[PDB]
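Chemist: One structure, as structure tokens, below. Some questions next.
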Number of protein chains: 2
Amino acid sequence: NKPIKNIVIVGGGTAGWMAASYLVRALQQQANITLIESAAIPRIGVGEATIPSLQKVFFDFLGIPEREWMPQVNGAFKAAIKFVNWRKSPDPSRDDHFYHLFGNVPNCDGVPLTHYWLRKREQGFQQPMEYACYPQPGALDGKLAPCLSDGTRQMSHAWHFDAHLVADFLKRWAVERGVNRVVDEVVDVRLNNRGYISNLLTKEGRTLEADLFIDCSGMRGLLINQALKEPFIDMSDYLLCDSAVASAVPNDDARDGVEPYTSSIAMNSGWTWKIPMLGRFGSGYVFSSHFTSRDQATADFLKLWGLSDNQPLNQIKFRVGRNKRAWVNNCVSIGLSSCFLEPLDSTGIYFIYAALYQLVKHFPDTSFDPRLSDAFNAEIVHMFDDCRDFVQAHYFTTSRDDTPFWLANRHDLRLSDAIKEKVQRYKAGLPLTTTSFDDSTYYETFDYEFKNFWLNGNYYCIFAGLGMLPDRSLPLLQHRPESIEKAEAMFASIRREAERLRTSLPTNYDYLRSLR
Amino acid sequence: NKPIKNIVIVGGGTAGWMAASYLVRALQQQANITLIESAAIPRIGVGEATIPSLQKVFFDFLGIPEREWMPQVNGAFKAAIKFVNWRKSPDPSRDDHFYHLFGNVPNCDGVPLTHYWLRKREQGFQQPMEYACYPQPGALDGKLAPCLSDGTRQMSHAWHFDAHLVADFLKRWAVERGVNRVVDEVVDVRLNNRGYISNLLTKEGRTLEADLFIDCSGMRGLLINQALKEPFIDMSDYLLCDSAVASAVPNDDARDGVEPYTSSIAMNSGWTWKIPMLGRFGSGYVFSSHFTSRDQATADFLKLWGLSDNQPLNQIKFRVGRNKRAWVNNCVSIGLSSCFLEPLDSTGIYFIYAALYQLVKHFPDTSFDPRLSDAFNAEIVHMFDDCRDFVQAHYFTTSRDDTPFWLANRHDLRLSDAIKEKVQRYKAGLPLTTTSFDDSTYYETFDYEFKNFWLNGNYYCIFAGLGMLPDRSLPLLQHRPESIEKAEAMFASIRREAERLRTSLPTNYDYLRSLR
Ligand SMILES: Cc1cc2nc3c(=O)[nH]c(=O)nc-3n(C[C@H](O)[C@H](O)[C@H](O)COP(=O)(O)OP(=O)(O)OC[C@H]3O[C@@H](n4cnc5c(N)ncnc54)[C@H](O)[C@@H]3O)c2cc1C
Ligand SMILES: Cc1cc2nc3c(=O)[nH]c(=O)nc-3n(C[C@H](O)[C@H](O)[C@H](O)COP(=O)(O)OP(=O)(O)OC[C@H]3O[C@@H](n4cnc5c(N)ncnc54)[C@H](O)[C@@H]3O)c2cc1C
Ligand SMILES: N[C@@H](Cc1c[nH]c2ccccc12)C(=O)O
Ligand SMILES: N[C@@H](Cc1c[nH]c2ccccc12)C(=O)O
Ligand SMILES: [Cl-]
Ligand SMILES: [Cl-]
Ligand SMILES: [Cl-]
Ligand SMILES: [Cl-]
């Protein structure tokens, strides 16, 4: 069979230029690649927080180190997501916060530290789980960098960046390596009688043909949904939010510092993101229109940050779910045309490069063997649905009952069999999936991370954070007193490292300025 | 809740003494353990070939290195299973053999070598897959040891040993660390009204009580099947054999050497194992009674080895399948009381220590939380059924059509959805699950190996061995000429290592004698 020669990508958002870059790199330029993007249709404007596989799976693949891309996109550091006012009905006299951290919780004689922490917690021990089991949370409270001043990394971290700058950076990289950029707008899609895309008609009269079409057209799904008619599985029975009101907000970095993490601040009818970088943070109130109007959500958002009635806003609506199939006939959807999940977990951009990695693993010839797309499709379903379930677990575990929105989350959601089973095992005292690798190995073995994406420590962070603990510590530990004492030694080490980091890390602000 | 204090194990076979040892070790002797075994009921008499996790998961756990246990059980080395006369209707003018090897096939730029081999095979390249992709197969032909003379390991390997000696060795180890050995026979089992085992009545009038009962009673499943009435899922719709005729056969080691592997020699109505060790090999014709009588199978077995009409034999029958649930109420089945699969894959003893590892991971208190047993049960189902499918794939992939037995295997088996899907992906040219770890790391990370037990290289060995190849090499490789050339370099390295091993390894015979 003839190989794939001609590739057309529709869409010039983050997905489009990620796809163009990744395929320029993977197909050894043995490919004619054309990207078409409409001047009249703006990018979504958001997507600024990431996870550590962005470097390993995406940028390393292109041969671009952090030090090269970061300065060009207003890059900053992310060590965690901090959840504020999620656990209980909010009380301004109380500090309700917890971290969801990158990296893995150590094991002690085959048992995670989370489990030794719980046994202590049964006996009255008061310190929060993540402050016991990880050395960096206090450093994040102190707004400290993830590295020493000389660049040496001291904790696992990912990135914050400007959405527009990242796409433009990738545009320049791909165009310079022979991607053909067309500024025009696809107006019609022509299918043959067998249902494969034959060509695209544009607004300015071009007819585009290709062997492979990549749909990066955003939520409209021009090729995958509109032309090929693939069902979208709406999942508003699983998750309630459907809208966001978004803006960039100036920050007094010299007075206030730069938080080395994303915040998730729970609201009356959804939650607000905060994404610090030098000079400014991106922020957005993710909300449900069934519980609050866009007008009210806009008022709540402005009030939170003390913004003015004159401040222009990025008003977004969205549908939660994914296509029944990501790849149909000669068309692979990537990005918002494929699926969507609110950014509680910062996995939107992860879905782009994870799908691109998987497309290359299942790469077709011009005969489009359906066994390759079937196998690809099944990897996407598992990837999405597991993340969907992990996001939903924040919502059904909360104890908030102060509004109709939080009540509905407590009582009215549809839960998968898979999530119920995981919750069941947790409540019994069982660790969920654990790794014996260190952070570096885990963040370097994508076929492992891909299938083992959510680990014991991820679930513990969220569940213990929201104040839902197992019925019982692990029965085995009543037979293992020496292991319990060895775990105390490990808790003492973590505490020493926490103290060292306190007096050794530069502030995130100063470090960022030093980079530039 | 009160912890598990008293443990009774029924059964003094390999399972019983593995269980007793493993629990003596895991529960820090904070446990009263009693094993009961009947003098009138013999052990099964077989189970002599193993896989590399025997050392890592089992013996290392007990703190017993190879050099300690091997000499006491007539230990020998196993580097592979060699399949003879499996591929085609047998012709004594033809050499029909292939190896299924331990360890992992290297990757080249994210693609397994198996896939670069196939692309060469499309262009007419004649060398067999495993001789291209692994450095040891020729060494195994030459009956060479897996180590240099000074002990340095040169290939991944496992063990052969005497079944009776291993159990007796473990008996001495467990008894010396405070296991109470009772020679008596359980005649009745008493259940309360809620259905939990209350006590055992013995032939000599003892009443045994415990918090936890381990059923190692062999195929009868005295506690799990006979008392608790748990269904056995018979799987004779998946796999046809139901019997074996077995013996030990003297070997002229000085004239003939000692094969560093297990052989699987396909017969008219099943297949024969060969398990070499110093002085002798264990052998057994696994057969289906629907296709041949035990009398005929006995004649075929004797004829194969030139044995005498006076040679006494271990005549076995068995049922293929597993319990619906391995752990019910206060009783965990381990060994032949749990499940059975013919030794095509040498996983019977693997099932013992894998279940023991999983029991300790899900260890109960005296309240027997059903969520712990449910989660344990589900790990056992996945473990067994995946192995069942892997075994069945040898049978439905063969081209033999010379007997009713081989025809039935070609046409008449029930296949799981899971195996069909794997076969589908294979035929498309896709690698099945791959690892980026080396052999050592993989054989040291049990939570990884447990879930990722059968890898691309395992399936390739069997499928390519039987002469079923994919429709097509991987389309991606037509875009990657530099990777193809880099893979040629890797093929050249393997070939150099093969030559080095040829002139460097001692024979298996000599090495074994040198150990003693
Ligand atoms: C509210 C919200 C918050 C989010 N937060 C995060 C986050 O914190 N972290 C994270 O990783 N991700 C986040 N995401 C996801 C992230 O924004 C996206 O994954 C990413 O920006 C990719 O967008 P896209 O290219 O698929 O779509 P878009 O940005 O919508 O781009 C669509 C492109 O297709 C073009 N196009 C459409 N139709 C045509 C046509 N007819 N002819 C020619 N061109 C056409 C458009 O002009 C545009 O160029 C968030 C998403 C939303 C909605
Ligand atoms: C034909 C065949 C080939 C095999 N080949 C391999 C192989 O190559 N590699 C491999 O790893 N595995 C192999 N196996 C599996 C292996 O033999 C077993 O996994 C292992 O030996 C464990 O046996 P067991 O203890 O469960 O049962 P058994 O050996 O049957 O022991 C049963 C024990 O329970 C006792 N008992 C029963 N009832 C009572 C009672 N009423 N009161 C007191 N005591 C009682 C018996 O006396 C005996 O001590 C093979 C199995 C078979 C059948
Ligand atoms: N495997 C992911 C898990 C993850 C996804 N989103 C997260 C947000 C916060 C912490 C961890 C995550 C990682 O560590 O990158
Ligand atoms: N993960 C197993 C796979 C396996 C089971 N039985 C085998 C027999 C031969 C070769 C490999 C195997 C191992 O390498 O140990
Ligand atoms: Cl996101
Ligand atoms: Cl973890
Ligand atoms: Cl076996
Ligand atoms: Cl492999």
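Throughout, chain A uses Swiss-Prot numbering, with the displayed residues spanning 2-517 in order.
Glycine too: its Cβ is placed from the backbone N, Cα and C atoms.
Swiss-Prot feature annotations, pasted as is:
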{"type": "ACT_SITE", "residues": "A:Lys79", "note": "active site"}
{"type": "BINDING", "residues": "A:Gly13, A:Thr15, A:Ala16, A:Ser39, A:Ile42, A:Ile45, A:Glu49, A:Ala50, A:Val187, A:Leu337, A:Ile350", "note": "FAD binding site"}
{"type": "BINDING", "residues": "A:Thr348, A:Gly349", "note": "chloride binding site"}
{"type": "MUTAGEN", "residues": "A:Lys79 to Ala", "note": "Loss of halogenase activity"}
{"type": "MUTAGEN", "residues": "A:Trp272 to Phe", "note": "No change in halogenase activity"}
{"type": "MUTAGEN", "residues": "A:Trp272 to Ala", "note": "No change in halogenase activity"}
{"type": "MUTAGEN", "residues": "A:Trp274 to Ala", "note": "No change in halogenase activity"}
{"type": "MUTAGEN", "residues": "A:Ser347 to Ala", "note": "Does not completely abolish halogenase activity"}
Chemist: DSSP on A:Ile350 (FAD binding site), three-state: which is it?
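Modeler: In three-state terms, A:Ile350 (FAD binding site) counts as helix.
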Chemist: Roughly how wide, in whole Å, is the group A:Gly13, A:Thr15, A:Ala16, A:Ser39, A:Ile42, A:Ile45, A:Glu49, A:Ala50, A:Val187, A:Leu337, A:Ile350 that binds FAD, by largest Cα to Cα distance?
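Modeler: Across A:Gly13, A:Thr15, A:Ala16, A:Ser39, A:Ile42, A:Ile45, A:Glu49, A:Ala50, A:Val187, A:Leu337, A:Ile350, the widest Cα separation comes out at 30 Å.
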Chemist: In whole Å, how far does the CA atom of A:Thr348 (chloride binding site) lie from that of A:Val187 (FAD binding site)?
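Modeler: With the alpha carbons as reference points, the distance is 28 Å.
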Chemist: What three-state secondary structure does DSSP assign to A:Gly13 (FAD binding site)?
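Modeler: Assignment for A:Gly13 (FAD binding site) reads coil.
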Chemist: For a quick check of understanding: among the binding-site residues A:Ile42, A:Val187, which residue's Cβ has the most other Cβ atoms within 10 Å?
Modeler: A:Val187
Chemist: Excluding near sequence neighbours, so keeping only residues 6 or more apart in the same chain, what lies with its CB under 8 A of A:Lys79 (mutagenesis position)?
Modeler: A:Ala50, A:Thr51, A:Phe103, A:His158, A:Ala159, A:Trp160, A:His161, A:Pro261, A:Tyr262, A:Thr263
Chemist: Measuring Cα to Cα, how many angstrom lie between A:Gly349 (chloride binding site) and A:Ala16 (FAD binding site)?
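Modeler: The separation of the Cα atoms works out to 10 Å.
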Chemist: Where among the binding-site residues A:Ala16, A:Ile350 do you find the Cβ with the fewest other Cβ atoms within 10 Å?
Modeler: A:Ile350
Chemist: Which of the mutagenesis positions listed here (A:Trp272, A:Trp274, A:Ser347) have a Cα atom within 10 Å of the Cα of A:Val187 (FAD binding site)?
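Modeler: So far as Cα distances go, none of the mutagenesis positions lies within 10 Å of A:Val187 (FAD binding site).
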Chemist: Comparing the binding-site residues A:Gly13, A:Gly349, which residue's C-beta has the most other C-beta atoms within 10 angstroms in this structure?
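Modeler: Within the set of binding-site residues, the most crowded position is A:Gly13.
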Chemist: Provide the three-state secondary structure of A:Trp272 (mutagenesis position) computed with DSSP.
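Modeler: DSSP call for A:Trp272 (mutagenesis position): strand.
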Chemist: Tell me the Cβ contacts of A:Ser347 (mutagenesis position) under 8 Å, same chain only and six or more apart in sequence, or just say none.
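Modeler: A:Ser347 (mutagenesis position) has long-range Cβ partners A:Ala50, A:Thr51, A:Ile52, A:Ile82, A:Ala159, A:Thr263.
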